[PDB]
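Take a look at the structure below.
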Amino acid sequence: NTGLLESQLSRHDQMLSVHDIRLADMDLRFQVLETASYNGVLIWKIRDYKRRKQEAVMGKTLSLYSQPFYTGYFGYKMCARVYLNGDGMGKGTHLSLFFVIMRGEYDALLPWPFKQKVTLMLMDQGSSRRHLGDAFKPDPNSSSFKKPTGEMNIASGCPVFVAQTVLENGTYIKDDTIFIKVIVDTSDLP
Amino acid sequence: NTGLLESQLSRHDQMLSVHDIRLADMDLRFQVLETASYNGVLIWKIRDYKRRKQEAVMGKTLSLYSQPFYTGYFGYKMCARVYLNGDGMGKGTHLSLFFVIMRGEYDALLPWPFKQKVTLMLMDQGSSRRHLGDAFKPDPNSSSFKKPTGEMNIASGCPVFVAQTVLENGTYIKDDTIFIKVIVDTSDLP
Amino acid sequence: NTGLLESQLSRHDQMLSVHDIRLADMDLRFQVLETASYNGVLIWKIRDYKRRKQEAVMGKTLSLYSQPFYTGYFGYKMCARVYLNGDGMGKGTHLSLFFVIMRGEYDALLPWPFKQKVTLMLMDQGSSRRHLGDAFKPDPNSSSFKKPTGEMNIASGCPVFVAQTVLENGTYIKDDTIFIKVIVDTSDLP
Amino acid sequence: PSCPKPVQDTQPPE
Amino acid sequence: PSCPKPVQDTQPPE
Amino acid sequence: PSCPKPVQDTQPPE
């Protein structure tokens, strides 16, 4: 009875398709977990700079998010967002770098608005180690730092973090990779 | 030869069933790993309070266990156990909250009995942050703190931790969720 | 049309085989993640000593590697390598214990050569807790501590760490298991 | 808060 | 380094 | 304990 045979093959095909997708999503979940940090410090490694720069220039992929990082095991959940070809007043001329508060499982227990000092950095891979960076005290009246209602608050940071020329002509890029670092002050709490 | 075809379909069906179960178990394993802590502090988030309270009242689900937490990367393995409708002298009147020593991979290297000070807390989600809690020094002669022989030692703690009325009429419950916190003193070691 | 039916069964069989392998590899990935440490301290639990000793004697499995461990969330990646029946000048007479620098994702940001003090230990599971160990300051001119070019640098450590007789006649082995500990000094950095 | 005497829950682990 | 005034990126989260 | 001179194991990584 081939109709029966075909129906079962079809069910199996569909279930194999679902499993193949769950498997790929778990691979992603592993990477996220393996690169998580719980002391308020993020190191974000961005490979294939050239291709990714070009995808932002072409408007295919304007921005990238880091993996999440945390101020503590059950603390604020955060990430970074970078625009390789720049955003706002830095579009086309700069790399723009922003900080992001994400909805965390424990937000009901944490102080809001978010008020930890944040430091944004681009790492120098040259032997001089002249890292680019700046820090800010979050503005309490910015919606960037409100208790999250959606998955992610609006990003906040530096549209003109570094000129693209400075970036590309220095020692920040090596083996077609850059390293971004974010430091959130945690000494303040709990 | 349909018999051959059917036999192979049957094998595939069985293997797909196994895979579907391994996939679900891994999802659980991820959650356990993503909520693990290694500094002796547990935050346990319990959602669907109402429904879970009612499942305990009906005797469907009497108690719940937290994810495990640890005093250190290779330290004691522990969890909490709560009875939403109460246990022992608190049954029907209180929420009961207990501490649990679990069998850990490194028990052969750790001191026994367990003797770390334990603090049990129910978090106040209200702006006053008046958290309920108590602490104890484990009794050395209690089997709760012996070197584990089974997967979990017998739980030990507080049958009358908080009256159900106090709990439900205060600001501990918000968005149908409560937060339990356990603090195990680790300063003592290694 | 059985040829069509058989072709689809064959595709499903192949995909199920791949999935079964991805599932097993993820199980391994979980174990690696669940036993990772980020404070420069490794505890390596080795079960089935007897059988594993015999596999090394027979030359089936000469050496074993630990799971990786790290000096920090984004720090050096390291492991240990043990020869249950000994290596070099300790072959057949000793357990040999070595330290290993692995290629890490963040090597471009770290100092090289590696120069952290390393302590190698075999744990005494007896009540006296007389742990065997020694420490060394990595030699800067050893290729063991160069910036990794392959997945793992050449191991370096102690061919005559402990005599097999001392080991097997003492309290280091219990329930057919031994515990190795490695401590890498991290106070030096970043 | 009324836990001056920590005791075991009624019987069963696992 | 020219971030004396941290501002939001242009509009959209998620 | 008899490791006054740390040395490499005999040859092969990976």
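All residue numbers given for chain C refer to Swiss-Prot; the residues shown span 376-565 in order.
Technique stated in the header: X-ray crystallography, 2.2 Å.
The backbone N, Cα and C atoms fix where each Cβ goes, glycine too.
Some features that Swiss-Prot has for this protein:
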DOMAIN    C:414-559  domain 'MATH'
MUTAGEN   C:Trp419 to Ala  Decreased interaction with FBXL2
MUTAGEN   C:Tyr440 to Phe  Loss of interaction with MAVS
MUTAGEN   C:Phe473 to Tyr  Loss of interaction with MAVS
Among C:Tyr440, C:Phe473, the most crowded of the mutagenesis positions [Cβ within 10 Å]: C:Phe473
C:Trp419 (mutagenesis position): tally of other CB atoms within 10 A of its CB: 21
Length of the line joining the Cα atoms of C:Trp419 (mutagenesis position) and C:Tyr440 (mutagenesis position), in Å: 9
DSSP-assigned states of the domain 'MATH' (C:414-559) in counts, ordered helix, strand, coil: 24 helix, 54 strand, 68 coil
C:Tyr440 (mutagenesis position) versus C:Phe473 (mutagenesis position) - Cα distance in angstrom: 9
